[PDB]
Amino acid sequence: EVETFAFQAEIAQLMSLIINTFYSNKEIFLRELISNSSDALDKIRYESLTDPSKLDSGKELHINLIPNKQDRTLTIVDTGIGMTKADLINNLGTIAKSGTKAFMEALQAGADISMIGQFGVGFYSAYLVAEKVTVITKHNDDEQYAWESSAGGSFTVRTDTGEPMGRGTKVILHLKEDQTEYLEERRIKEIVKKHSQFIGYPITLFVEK
Ligand SMILES: S=C(NCCc1ccccn1)N[C@@H]1C[C@@H]2CC[C@H]1C2
């Protein structure tokens, strides 16, 4: 059973801008998603200091990068705090409204797309390289859910029936046909070394066989 929602008007305009603007420095999408993963790992690690039982769903705090050339997908996995159903539908888009609005004003004040993380909406930079983004997430306080959008103004949320994650978030990027360079190992390594050398959690690049 699937539910379809409309994006916030501001969010929908940001995604249409991100998709339709000719912007060449697309590699910043990885820094933003890794930075989001780092924040999610910070939150569960902090909460576990006063409640060690929050880690019963998994003690490992790490980020995995998993390219897949046959499926043309790049997947970013973290074992952070994860997201509830309310996060996916209401709360996170509500926090992001002021940031989205401010980000689009700045885009005419001279600022460029690479400053998206300074407004707390770096996640949507995934649509620089992805035609479709699937998010699998599991919070200690909710069930496992699957969020998905190909932009166009709508997204879906459903209960996920697949392999249980335990805890964390899996961002699955269905890459555009001309963006397969981000499925290459030395390209991913160069981007991580350039943008995310100072992340306080292990970032493991899964090499294909
Ligand atoms: S509101 C949003 N990103 C911005 C919030 C944020 C800021 C800093 C770190 C982490 N998260 N993303 C939401 C999560 C699912 C994917 C799209 C929607 C549903």
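To match Swiss-Prot, the residue numbers of chain A are left as they are there, and the shown ones run 16-224.
Looking at the header, which is where the method is noted, we find X-ray crystallography, 2.2 Å.
Keep in mind that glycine also has a Cβ here, set from the backbone N, Cα and C atoms.
Take the CB of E47 (mutagenesis position) and look out to 10 A: across all protein chains shown you find 21 other CB atoms. Looking at Swiss-Prot, the entry for mutagenesis of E47 to A says: Strong ATP-binding. Strong interaction with HSF1, HIF1A, ERBB2, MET, KEAP1 and RHOBTB2. No effect on interaction with TSC1.
The mutagenesis experiment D93 to A is recorded by Swiss-Prot, whose note states: Impaired ATP-binding. Strong interaction with HIF1A, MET, KEAP1 and RHOBTB2. Loss of interaction with HSF1 and ERBB2. Los of interaction with TSC1. Note on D93 (mutagenesis position): other Cβ atoms within 10 Å of its Cβ, all shown chains, come to 27.
Swiss-Prot lists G97 to D among its mutagenesis entries, and the accompanying note reads: Abolishes ATPase activity. Secondary structure at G97 (mutagenesis position), taken from DSSP and collapsed to helix, strand or coil, is coil. Taking Cβ-Cβ distances under 8 Å and a sequence separation of 6 or more, the neighbours of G97 (mutagenesis position) in its chain are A55, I59, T152, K153, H154, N155, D157, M180, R182, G183, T184.
Distance noted between the C-alpha atoms of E47 (mutagenesis position) and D93 (mutagenesis position) is 13 Å.
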